[PDB]
Number of protein chains: 2
Amino acid sequence: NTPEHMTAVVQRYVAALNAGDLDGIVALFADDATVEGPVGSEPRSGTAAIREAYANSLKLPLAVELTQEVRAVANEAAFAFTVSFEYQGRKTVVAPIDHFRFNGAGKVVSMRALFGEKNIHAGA
Amino acid sequence: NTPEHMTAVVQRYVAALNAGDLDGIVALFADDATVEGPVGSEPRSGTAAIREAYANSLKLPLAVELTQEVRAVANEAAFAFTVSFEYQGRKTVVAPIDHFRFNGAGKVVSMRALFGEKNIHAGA
Ligand SMILES: C[C@]12CCc3c(ccc4cc(O)ccc34)[C@@H]1CCC2=O
Ligand SMILES: C[C@]12CCc3c(ccc4cc(O)ccc34)[C@@H]1CCC2=O
C-alpha cells in the first residue's frame, strides 16, 4: 500500500466514472467500506449500498477530470477534480475534494467527498 | 458556522502563514484542537503544542497560496495550496491538501495536512 498504488487507484476511480464502469468503481472498495458524499450526509456502508450509491451517480454521463496532482501519504489520498454533466440544456461542473483511506490490502475503506454549493458551477 | 466563514478562516490561515503571524494562526483553533501534519505522523493537541508546531513551521519565510477554490460544507473545509521556501539556494514548493473541521463556535478543532514525497517539488 504505497503512494504509487493509492495514486493509481485514484486514477482508476476517475476513469471508471468517465466510463460508467460500476464494477470497476465498486472493485476499488473493501467489502465493509463506507462512502460519505457530500460530507455531512449519512454514509453508506457495504458493497451493496456502495454500488447503489454510484449507480444513482451514474444516471447521467459524467465527464470527470483530475485538476491537480494526487496527495498520497501513509494510508490516505486526497485529490481535487471536477465532475461535469448536462441536463435539460444546462451544463454543471462540480469541483469536489475527495479523501480516500486505504486498508493494508490496498482497498478503499472510506471515501468522503467534500463540496458545497459554492463548488457547484452551473449556468441558468 | 457557514461555508462563507470556513472559507474566510482558510484565507486568514494562508495569509497568516505568509505574514509569519503565529498569534493569528493559533487564534483560529479551539483550545483543545489537534493538528496532524503530514497525515500519518503523531498529532499535536492543545494551544501550547499547536503554537510550538507552527513556530517550527515558520523558521523560514513561507510563500503560501491557495491554488483552487476552497471546498466548504457542513462543519468542514478542504483546500489545495502551495507552501514555497528557499534554503541554501534551493527553492522548494510543497503542494498539500489540508482538511479543517470546525466546532459550532467556528474555531478549528482539527487540522490535517495531506502531502507525500511526490508533492514536494524541489530542484537539486
Ligand atoms: C456531480 C454530482 C454531485 C457529486 C458527485 C456526483 C457523481 C459522482 C461523484 C463522485 C465523487 O467522487 C464525488 C462527487 C460526485 C454527482 C452526479 C450529479 C451531481 O450533482
Ligand atoms: C512546507 C513544509 C512542510 C509542510 C508545511 C510546512 C509549513 C506550513 C504548513 C502548513 C500547512 O497547512 C501544511 C503544511 C505545511 C513546512 C515548512 C517547511 C516544509 O517542508
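Using the numbering of Swiss-Prot, the residues shown for chain B are 2-125, in order.
Yeah, the Cβs are placed from backbone N, Cα and C, and that goes for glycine too.
The active site, proton donor annotation in Swiss-Prot covers B:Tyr14. In the three-state DSSP classification, B:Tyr14 (active site, proton donor) falls within a helix.
The DSSP secondary structure for B:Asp99 (mutagenesis position) is strand. Annotation source Swiss-Prot lists substrate binding site at B:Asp99.
One entry in Swiss-Prot concerns the mutagenesis experiment B:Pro39 to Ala. Its note says: Perturbs active site geometry and lowers activity. The Cβ of B:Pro39 (mutagenesis position) has 18 other Cβ atoms within 10 Å, all protein chains considered. DSSP classifies B:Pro39 (mutagenesis position) as coil under the three-state reduction.
For B:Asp99 to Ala, Swiss-Prot lists a mutagenesis experiment annotated as follows: Lowers activity 3000-fold.
Per Swiss-Prot, mutagenesis B:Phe116 to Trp is noted as: Slightly lower activity at neutral pH. Increased catalytic activity at pH 3.8. In sequence order, B:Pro39, B:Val95, B:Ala96, B:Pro97, B:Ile98 are the residues near B:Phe116 (mutagenesis position), counting only same-chain partners six or more apart with C-beta under 8 A. Look at B:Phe116 (mutagenesis position): DSSP puts it in coil.
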Rounded to the nearest Å - Cα separation of B:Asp99 (mutagenesis position) and B:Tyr14 (active site, proton donor): 11
